Each structure stands twice: as C-alpha cells, then as structure tokens.
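Student: I have a structure I would like to understand better, so I am pasting it below and will then ask my questions one at a time.
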Amino acid sequence: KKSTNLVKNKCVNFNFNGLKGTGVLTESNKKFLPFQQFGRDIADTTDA
Amino acid sequence: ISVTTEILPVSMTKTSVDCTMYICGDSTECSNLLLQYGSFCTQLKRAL
C-alpha cells in the first residue's frame, strides 16, 4: 500500500487499516486504553 | 361546587425516513444493487 497526508474538517474517503468509509474527521476528546484500537456505537458502527 | 380534571391526547410526532441511508449507508454498490428491487420507498413516503 501507499500513504497520504491527513485532512480534517472536509468530507472525504478514508481507508484506515482496511476499514473503508466516507465522512468527516474531527479531533476527539475520548480516552482509550493501550489494548484498544477503535470504538463503536449502539449499531456496531465505528465512531472513533 | 367541585372541580375535576380530564386529560386527552390530540396530536402525535411526525417522522420521516430515508431508504438508502438506513439500508445501504455510505456504500454505492449497495445502492446500485438496491435500485433493482422495487418502489417500496414511494409507499413508505406516502404513508408518512
């Protein structure tokens, strides 16, 4: 694969480690743990 | 001389739904596949 700079606050396509999606990315105030990679909402769709 | 209270509902909240966002979401291939089923969306929209 290749790599590309990170853009924020614009609706874009993203491919994070095989996770494909379309949306806008924003800085987060959430706190994770060293054994976690991403979070989920009620409908088991990624949010962070 | 007595005063009594009665309560009666009148109205109800109004909702609207989107087909493609709920069923497919952010994937175009699902939309192109769903275009070949029917016109259930028209019925749902008319009822709502």
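Chain A is numbered as in Swiss-Prot; shown residues: 528-575, in order.
Even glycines carry a Cβ here, placed using N, Cα and C.
According to Swiss-Prot, the natural variant A:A570 to D carries the following note: In strain: Alpha/B.1.1.7.
On this model, are these features tucked inside or out on the surface, and what's nearby?
Tutor: Residue environment of A:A570 (variant position) contains 5 other Cβ atoms, counted within 10 Å of its Cβ in all protein chains. Following the DSSP three-state reduction, the secondary structure of A:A570 (variant position) is coil.
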